[PDB]
Amino acid sequence: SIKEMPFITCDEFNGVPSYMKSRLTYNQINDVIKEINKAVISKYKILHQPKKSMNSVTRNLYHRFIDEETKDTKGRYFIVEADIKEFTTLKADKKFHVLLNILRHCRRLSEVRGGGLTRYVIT
């Protein structure tokens, strides 16, 4: 029952301010949403995995996921930049943070900081 980010619609996309849209095409934003969802699912499948079934690489990820929990993330779904790198071939560059800003505007994610870490909380 892992939480996924819904695709942006025609109406929604036409309604985000022009300067944000910039270079970014409509399929571009939705393609990125697919990849972010892939990372969310990958992370949370590991979290829900029986610990005795974990190999060394999975346990190391599991440990990092636990290190990144806070009281503000309890019962919520989030990823960080390392997850994008771990589970996707998405480049976390300038265009990517521009993309993230459209996602925040369309209320698909928000940010939980602290511990010097930016967490992207789904929804």
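Chain A residue numbers are taken from Swiss-Prot; in order, the displayed residues are 133-255.
The deposited model was determined using X-ray crystallography, 2.0 Å.
A Cβ is built for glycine as well, from the same backbone N, Cα and C atoms used for every other residue.
According to Swiss-Prot, the mutagenesis experiment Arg155 to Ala carries the following note: Decreases microtubule binding; when associated with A-236 and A-245. According to DSSP, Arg155 (mutagenesis position) is assigned to coil rather than to any helix or strand. Within its own chain, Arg155 (mutagenesis position) has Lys227 as residues 6 or more apart in sequence whose C-beta sits under 8 angstroms from its own.
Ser185 to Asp appears in Swiss-Prot as a published mutagenesis result, with the remark: Phosphomimetic mutant which strongly reduces microtubule binding; when associated with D-205 or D-242. Around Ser185 (mutagenesis position), taking its Cβ as the centre, 7 other Cβ atoms fall within 10 Å, counting all chains.
One mutagenesis experiment named in Swiss-Prot is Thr205 to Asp, and its note says Phosphomimetic mutant which strongly reduces microtubule binding; when associated with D-185. In the three-state DSSP scheme, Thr205 (mutagenesis position) is classed as coil.
The 10 Å shell around the Cβ of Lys217 (mutagenesis position) contains 13 further Cβ atoms across the protein chains shown. Swiss-Prot lists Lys217 to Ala among its mutagenesis entries, and the accompanying note reads: Decreases microtubule binding; when associated with 223-A--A-227.
Record note (Swiss-Prot), mutagenesis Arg236 to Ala: Decreases microtubule binding; when associated with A-155 and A-245. The unchanged residue is displayed. Every protein chain shown contributes to the tally, and the Cβ of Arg236 (mutagenesis position) ends up with 12 other Cβ atoms within 10 Å.
Swiss-Prot lists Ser242 to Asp among its mutagenesis entries, and the accompanying note reads: Phosphomimetic mutant which strongly reduces microtubule binding; when associated with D-185. DSSP gives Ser242 (mutagenesis position) a strand state. Neighbour density for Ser242 (mutagenesis position): within 10 A of its CB lie 14 other CB atoms from the protein chains shown.
Under mutagenesis, Swiss-Prot gives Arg245 to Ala with this note: Decreases microtubule binding; when associated with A-155 and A-236. Long-range neighbours of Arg245 (mutagenesis position) (same chain, six or more residues apart, CB within less than 8 Å of its CB): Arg251.
Around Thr205 (mutagenesis position), the same-chain residues at least 6 positions away in sequence with a Cβ under 8 Å from its Cβ are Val244, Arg251, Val253.
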